[PDB]
Amino acid sequence: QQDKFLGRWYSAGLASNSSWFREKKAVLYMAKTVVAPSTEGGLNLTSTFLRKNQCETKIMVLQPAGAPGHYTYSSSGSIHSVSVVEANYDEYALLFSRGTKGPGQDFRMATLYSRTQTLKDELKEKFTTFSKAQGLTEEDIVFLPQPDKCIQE
């Protein structure tokens, strides 16, 4: 079913306990991510985002991690283990990412992708719920605002 998730998505929700997130959450906007196959059978994620009043593009490679819906990703320099918690290929994908710079330097991140730029409240609740079930507070949860540019808004 991986092929079902190819195509255009929008990062609409983000939650984490990291230092990065805590000190950059205020400047984060919704990004447009196009998904296609990766060399090793994983996924190539090409994202277009607003960094500092500028449209940037980055390519992330989710390497297969031994099972459908499980990937590894090189970030921080650290590596992350990404899993698809729940998803409907025509509507959304709830991803969970866990990393650890070392014993006690463990960070967690919940990401909500959407086929549309608009998010239904029921979907917002699911994200908040999953995020809290992971030890994340509301101050750690944010629904990414739609950028004016860099997306074909």
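Heads up, chain A uses Swiss-Prot numbers, so what you see runs 35-109, 112-189.
Going by what the header records, the deposited coordinates were determined by X-ray crystallography, 2.1 Å.
Every residue, even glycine, has its Cβ placed from backbone N, Cα and C.
Here is what Swiss-Prot says about this protein:
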MUTAGEN   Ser45 to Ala  Reduces enzyme activity by about half. Reduces enzyme activity tenfold; when associated with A-67 and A-81
MUTAGEN   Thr67 to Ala  Reduces enzyme activity by about half. Reduces enzyme activity tenfold; when associated with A-45 and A-81
MUTAGEN   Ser81 to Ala  Slightly reduced enzyme activity. half. Reduces enzyme activity tenfold; when associated with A-45 and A-67
Whole-number Å distance separating the Cα atoms of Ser45 (mutagenesis position) and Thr67 (mutagenesis position) is 7
Looking only at C-alpha atoms, tell me how far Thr67 (mutagenesis position) is from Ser81 (mutagenesis position), rounded to the nearest Å.
4
Distance in Å, whole number, Cα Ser109 to Cα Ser112 over 2 unmodelled residues, equals 5
Counting across all protein chains present, how many other Cβ atoms fall within 10 Å of the Cβ of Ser45 (mutagenesis position)?
20
Other than its own, how many Cβ atoms are within 10 Å of the Cβ belonging to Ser81 (mutagenesis position)?
18
